[PDB]
Amino acid sequence: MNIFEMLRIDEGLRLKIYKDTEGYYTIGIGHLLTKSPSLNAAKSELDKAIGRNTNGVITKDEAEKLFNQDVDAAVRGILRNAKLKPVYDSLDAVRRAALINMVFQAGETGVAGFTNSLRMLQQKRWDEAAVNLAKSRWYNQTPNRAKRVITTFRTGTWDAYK
Ligand SMILES: [Cl-]
Ligand SMILES: [Cl-]
């Protein structure tokens, strides 16, 4: 198990424009296109991301390419974040993957805002961080996914994904 397979599990794969759980325009493996209500604005962002007139549909390869870029961006965003880098450097390899997963889903600002939980993670107080991470909109809106992420932080194994 690694970050790519983990996220592929949590986000799925769709070759056609679709709405995420919040109702936003998305494509591929969780690649948010836009937060605007317009399908057209979405088609436009897609074409621009792919580099061609797509018509709301992409190939598997295209999807995997967006995916690789987004995982890369997530990691780099963590290292560039003053609040995130420290937690991340403190963690083992599995737990690091759980951090990247939250980041990829909720944006860096998003995560950087879980102040108390980040502190708990850094202190290695697993069980407490889990409880604290659960008191969030993030958990309430996508509970089964959040649950997987949280177990990963709690245990340090890939058990929730196996
Ligand atoms: Cl892009
Ligand atoms: Cl869920």
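Technique stated in the header: X-ray crystallography, 1.9 Å.
Note: Cβ is positioned from N, Cα and C throughout, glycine not excepted.
Taken from Swiss-Prot as is:
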- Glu11: active site, proton donor/acceptor (ACT_SITE)
- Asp20: active site, proton donor/acceptor (ACT_SITE)
- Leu32, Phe104, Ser117, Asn132: substrate binding site (BINDING)
- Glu11 to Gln: Complete loss of activity (MUTAGEN)
- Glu11 to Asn: Loss of 84% of enzymatic activity (MUTAGEN)
- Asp20 to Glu or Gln: Loss of 99% of enzymatic activity (MUTAGEN)
- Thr26 to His: Facilitates transglycosylation more effectively than hydrolysis; covalently bound substrate (MUTAGEN)
- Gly30 to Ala: Almost complete loss of enzymatic activity (MUTAGEN)
- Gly30 to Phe: Almost complete loss of enzymatic activity. The enzyme is destabilized by 1.5 kcal/mol (MUTAGEN)
- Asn132 to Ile: 5-fold decrease in enzymatic activity (MUTAGEN)
- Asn132 to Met or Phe: 2-fold decrease in enzymatic activity (MUTAGEN)
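When the alpha carbons of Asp20 (mutagenesis position) and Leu32 (substrate binding site) are compared, the span between them is 8 angstrom. In this view, the densest Cβ surroundings among the recorded positions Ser117, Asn132 belong to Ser117, judged by other Cβ atoms lying within 10 Å. When the neighbouring Cβ atoms lying within 10 Å are counted for each of the mutagenesis positions (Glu11, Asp20), the highest count belongs to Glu11. Of all Cβ atoms in the protein chains displayed, 25 besides its own lie within 10 Å of the Cβ of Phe104 (substrate binding site). Taking CA atoms as the reference points, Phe104 (substrate binding site) and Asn132 (mutagenesis position) are 20 Å apart. Only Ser117, of the recorded positions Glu11, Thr26, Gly30, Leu32, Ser117, have a C-alpha within 10 angstroms of the C-alpha of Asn132 (mutagenesis position). In this structure the alpha carbons, written CA, of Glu11 (mutagenesis position) and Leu32 (substrate binding site) are 11 Å apart.
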